2 protein chains.
Amino acid sequence: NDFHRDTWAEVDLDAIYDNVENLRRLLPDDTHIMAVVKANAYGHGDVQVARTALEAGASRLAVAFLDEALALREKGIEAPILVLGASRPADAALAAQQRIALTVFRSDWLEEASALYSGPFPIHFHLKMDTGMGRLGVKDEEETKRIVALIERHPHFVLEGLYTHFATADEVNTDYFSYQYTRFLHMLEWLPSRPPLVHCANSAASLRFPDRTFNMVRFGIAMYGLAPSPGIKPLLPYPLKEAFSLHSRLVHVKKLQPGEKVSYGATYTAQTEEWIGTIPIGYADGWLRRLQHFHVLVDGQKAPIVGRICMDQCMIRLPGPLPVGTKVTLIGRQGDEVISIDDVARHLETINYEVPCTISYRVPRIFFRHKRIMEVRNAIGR
Amino acid sequence: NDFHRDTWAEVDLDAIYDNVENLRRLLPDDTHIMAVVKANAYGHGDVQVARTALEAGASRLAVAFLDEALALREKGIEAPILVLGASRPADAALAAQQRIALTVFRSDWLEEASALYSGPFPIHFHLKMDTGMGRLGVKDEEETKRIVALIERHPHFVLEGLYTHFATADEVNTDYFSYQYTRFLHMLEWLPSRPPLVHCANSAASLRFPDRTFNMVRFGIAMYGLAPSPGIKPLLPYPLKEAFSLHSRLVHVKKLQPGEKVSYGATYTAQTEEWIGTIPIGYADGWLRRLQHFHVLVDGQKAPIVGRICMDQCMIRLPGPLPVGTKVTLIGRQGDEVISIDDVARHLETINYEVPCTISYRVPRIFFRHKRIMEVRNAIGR
Ligand SMILES: Cc1ncc(COP(=O)(O)O)c(CN[C@H](C)C(=O)O)c1O
Ligand SMILES: Cc1ncc(COP(=O)(O)O)c(CN[C@H](C)C(=O)O)c1O
């Protein structure tokens, strides 16, 4: 893949490999690692991360919905994939045909799938139990037993596993977390027999209580080198390696006289003679307008974004006259300076999770592995 | 194209067609309309909108950078295309080969392209002049005259047009706008001869002062049925037809008991027995966490999002028990209720421009024309 705009993200797959391999060491040899690669691998590239994770010790993959699993299959992934979200009963055969496990939490969903699917491929289901997140999952025993029976009844339906998800595993206080964990052990008692795969832990839960993970953990945010929360940062077993960086280059440089305005609404006025540089990145690239008072790195120093951010471009105040083509780092490091995803998240008043997911399809991803450029991924490429 | 999650955006091409035809009527017959379809047509589907705009009266198209023009070419667009932003001198030949016009604002860029391009295809350039926006464009006569000469010297370099862009055309007070407009007429004098294409007006400027547009206008935001700003809303010559709407469906429905918590951080607590619905859309789809206290439309009534929004899902309080599969509208209308992009923009504290662009590649676009589904566009499809 090739691209024609000097703006690109870089994904360090060696970082991703180390983050996963280190967990593989920390976990019991009997414990599976399921790599969560939904939302294009949290904006890092679905197939590239999936392969590296499998390479580092992950044995299974997880996506948000069916479309995300089929895409991985088409790209050549043959590892098992679990759809964590909802799916249509009418798509059961497709999922069964492609060897994709489905999450189930409603007995009426199964009644539908049953009437539509007869075989010959078996469907692996994972029972979701709501223990306090309030998102998806069964809540009562009656509904739970009903589901187990329907699966039991059908020759091609198999209950491969069951799980829950924690709402506060990244909180230093573990009161709610303990309630959910206890609720889980109680509900597992509703099952006639324990499925071969029992899971509940996410990045935070598996890194904090690796002994309470059962047979499989679902590794997400931490695989990308980002802490589930600033609060638990000082409690993580090993150092995480940030894998995502974002860069651009100056395409224009000019000197403004005092009084000259910049950008929409003319909300910025040069106080004195200053050098303004224009970079080819805007909010359609995920660099939201709310980043208007943030700073970028240029020539090793912090340069403030001046004026409002445009759809495809934005201006910054430079230290002096720098040459067009000069590299600008928006996320990453230059010399001694560095800007992490956590820094961007803080200014945007959101969590790190949301930042890389928002860097759009317009921004090509360049992959590094073994300290070398592996491949380029340009969504709007040829 | 097909999709397997019950979440999709709908683009009404009839609206797009009407918004453009109405301008074609308002402008002098000698004035060209160049449809701005960068950022995948402001998130509406680049080729689908481009074809409709050309059908309605547009004669040319504009994109942000080269990659966007190439894609339109691959997808079968033959109409003239202008790249509004920066491009590499080394890509001049590729542009010339594909009949793509380029914006130029530096003489040193031309020096480079000259040395690298010899023909036989001619390159059509549009000279960008900075009149107060502070983004791109020449600022002085010396640099201007220099660019004209270089273009003149090369046999395959053609100066097809020259333009500027306004920073405050959507402001009721036209003080800065007049200065810019006046600056433009002054700088145009620097040109030995007027290029066949002089342009400066965007949506706001062309709708307010269609008599000051010259030979071509660059129609963007208004083409999608969105007002350049709320301030000029009452000054628009004709009613704009919103083309974008966003929907999903309930994938889970349950009753919470007083005291039960919902979502991350367990920030939401059921006060009484209530019905919570779960929908398959989250922040990786562009439904940013900041919309946490907003509402959606369900069964014709407003339903408040409860708890934090997740990457792929969120919860809403329901009037009562509704059947799973019930349609939810996030942007659009249901019965008497409606949610416009302007409403979402207000809650997110940004402008309408930014909202459709942020609805990600994960959300399929369903196109309507003549009141019938035209096609489906799933970015992560097969
Ligand atoms: C050079 C140029 N011409 C024409 C337009 C169309 O403007 P409008 O959508 O308001 O009609 C734009 C706006 N672009 C995006 C919005 C920007 O700079 O943020 C532009 O940059
Ligand atoms: C069911 C499920 N399992 C596992 C994970 C991985 O969590 P983490 O990234 O914290 O390790 C998630 C989180 N998803 C996204 C983040 C959400 O719900 O917003 C999940 O939904």
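Sequence positions for chain A are given in Swiss-Prot numbering; the residues included correspond to 2-383, in order.
Determination method: X-ray crystallography, 2.0 Å.
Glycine too: its Cβ is placed from the backbone N, Cα and C atoms.
What Swiss-Prot records for A:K39 (among others) is active site, proton acceptor. The Cβ of A:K39 (mutagenesis position) lies under 8 Å from the Cβ of A:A63, A:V64, A:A65, A:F66, A:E69, A:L85, each on the same chain and at least six residues away in sequence. Taken residue by residue with DSSP, A:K39 (mutagenesis position) is part of a helix.
The active site, proton acceptor feature in Swiss-Prot is assigned to A:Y265 (among others). Over all protein chains present, the Cβ of A:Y265 (mutagenesis position) has 24 other Cβ atoms lying within 10 Å.
Among the features that Swiss-Prot reports, substrate binding site is placed at A:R136, A:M312, with the record citing experimental evidence. In the three-state DSSP reading, A:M312 (substrate binding site) counts as coil.
While the structure shown retains the original residue, Swiss-Prot records the mutagenesis experiment A:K39 to A with this note: Loss of activity.
Listed in Swiss-Prot is the mutagenesis experiment A:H166 to A, annotated as follows: 6.5-fold decrease in activity. Neighbour count (other Cβ atoms within 10 Å of the Cβ, all protein chains): 24 for A:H166 (mutagenesis position).
What Swiss-Prot notes for the published mutagenesis of A:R219 to A is this: 100-fold decrease in activity. Its own atom aside, the Cβ of A:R219 (mutagenesis position) has 23 Cβ atoms within 10 angstroms in the protein chains shown.
Here Swiss-Prot notes a mutagenesis experiment, A:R219 to K, with the remark: 4-fold decrease in activity. Annotation note: A:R219 (mutagenesis position) sits in a strand segment as assigned by DSSP.
In Swiss-Prot, a mutagenesis experiment is listed as A:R219 to E, annotated with the note 1000-fold decrease in activity.
The note that Swiss-Prot attaches to the published mutagenesis A:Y265 to F is: Loss of activity.
In Swiss-Prot, the entry for mutagenesis A:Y265 to S states: 2000-fold decrease in activity. The structure shown retains the original residue.
Here the residue is the original one, but Swiss-Prot notes a mutagenesis experiment at this spot, A:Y265 to A: 5000-fold decrease in activity. The DSSP secondary structure for A:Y265 (mutagenesis position) is helix.
Annotation note: A:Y354 (mutagenesis position) sits in a coil segment as assigned by DSSP. Proximity of A:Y354 (mutagenesis position) to non-local residues of its own chain (separation of 6 or more, Cβ distance below 8 Å) is seen for A:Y43, A:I222, A:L227, given in sequence order. Annotation of the mutagenesis experiment A:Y354 to N in Swiss-Prot: 81-fold increase in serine racemase activity.
Under its mutagenesis entries, Swiss-Prot includes A:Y354 to Q with the note: 51-fold increase in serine racemase activity.
Among the mutagenesis experiments that Swiss-Prot reports, A:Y354 to A is described with the note: 54-fold increase in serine racemase activity.
Of the candidate recorded positions, A:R136, A:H166, A:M312, the one lying closest to A:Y265 (mutagenesis position) when CA atoms are compared is A:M312. A:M312 (substrate binding site) has a Cβ environment of 22 other Cβ atoms inside 10 Å. Among the recorded positions A:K39, A:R136, A:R219, A:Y265, the ones with a Cβ under 8 Å from a Cβ of chain B are A:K39, A:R136, A:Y265. On the backbone, the CA of A:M312 (substrate binding site) and the CA of A:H166 (mutagenesis position) stand 37 Å apart. Taking the Cβ of A:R136 (substrate binding site) as reference, residues of its chain lying under 8 Å away and at least six apart in sequence are, in sequence order, A:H166. Look at A:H166 (mutagenesis position): DSSP puts it in coil. The recorded positions near ligand 2, defined by a Cβ under 6 Å from one of its atoms, are A:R219, chosen from A:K39, A:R136, A:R219, A:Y265, A:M312. Close contacts with ligand 1, defined as a Cβ under 6 Å from any of its atoms, occur at A:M312 among the recorded positions A:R136, A:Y265, A:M312, A:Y354.
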